[PDB]
Amino acid sequence: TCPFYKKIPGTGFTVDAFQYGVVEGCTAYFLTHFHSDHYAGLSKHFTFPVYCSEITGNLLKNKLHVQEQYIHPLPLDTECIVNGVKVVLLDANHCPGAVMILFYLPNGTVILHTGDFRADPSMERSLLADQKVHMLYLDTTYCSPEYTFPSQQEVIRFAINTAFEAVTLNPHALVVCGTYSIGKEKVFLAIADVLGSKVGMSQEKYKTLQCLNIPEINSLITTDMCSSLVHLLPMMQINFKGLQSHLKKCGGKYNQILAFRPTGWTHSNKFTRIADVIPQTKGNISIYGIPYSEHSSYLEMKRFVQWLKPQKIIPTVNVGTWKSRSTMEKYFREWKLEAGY
Ligand code: NI
């Protein structure tokens, strides 16, 4: 059944709650972002109002074929009324079109649901600065002090320099980047840019990217593999067998693959710096795992919460085990006692 942490008290609203059939008493289903664990259950047969960003609405319509009459896009940073309740969508710094949702309850309670987010200090100067938030539905994906990772900017710098060096040493080297969802577009677009190439990809992936309102996108991507030296493939294909196989497909245009796997966290993060990352190599194939995250690090999450000073925190991630729940609730108390709220 729909879990409590997907329900907004004092409303008939749910967040990211599309796989439970009809939720009894739900008058509006919000969708924070177009990732499959969150949209799971939507299709062209859905007949309730779906509230979301413009970008997420483009994907619902074009990829899932949800009918237009049930899609309600809202602009960001704007006070809107939904079934008599004031709401605001904020940028979540996750994947394209991902939002956080502020709910202003009739009784005066204010609730923020982060969806999936990567906390950033820039959020401290959004509309969130303007009033008190009482309850916080928090993306706790990496809520543990072992989770460190570099900035997105540092990771892109590393990837750009690595690709540029490799291809300039060997003009017959191919660059491949793995993907399995939207998000992390900067990795493959930054690399393509430094190499003066477009990124080539399947028709399904190209369709997905054309939904995202990225400026000058027609100048950066293509379905013509042959004219591109940065290829996107399914994450599943980013391994030695899958890459040897793909190289055979290119007809001796290339004699070397340099591949990037943008992982979340991997336990090399507890020891190694970004400057010091190395690839797995077999033959003329090298695979780099790079720690490009679109979720808060532990310290980024902690700063955001200590800034916001909520009265109650409801975790939305890692809630399935007692040990995880109890560990998170410990960190939340530490944060509160350290900051004095
Ligand atoms: Ni997500």
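Chain A is numbered as in Swiss-Prot; the shown residues are, in order, 700-1040.
From the backbone N, Cα and C atoms, a Cβ is placed for every residue, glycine too.
For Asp838 (mutagenesis position), applying a Cβ distance below 8 Å and a minimum sequence separation of six or more within one chain yields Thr813, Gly814, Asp815, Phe816, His994, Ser995, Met1000, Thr1015, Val1016. Swiss-Prot documents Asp838 to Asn as a published mutagenesis change and attaches the note Impaired nuclear focus formation, reduced interaction with PIAS and increased sensitivity to cisplatin.
In Swiss-Prot, a mutagenesis experiment is listed as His994 to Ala, annotated with the note Impaired nuclear focus formation, reduced interaction with PIAS and increased sensitivity to cisplatin.
Summarising the environment of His994 (mutagenesis position), the number of other Cβ atoms within 10 Å of its Cβ, over all protein chains shown, is 22.
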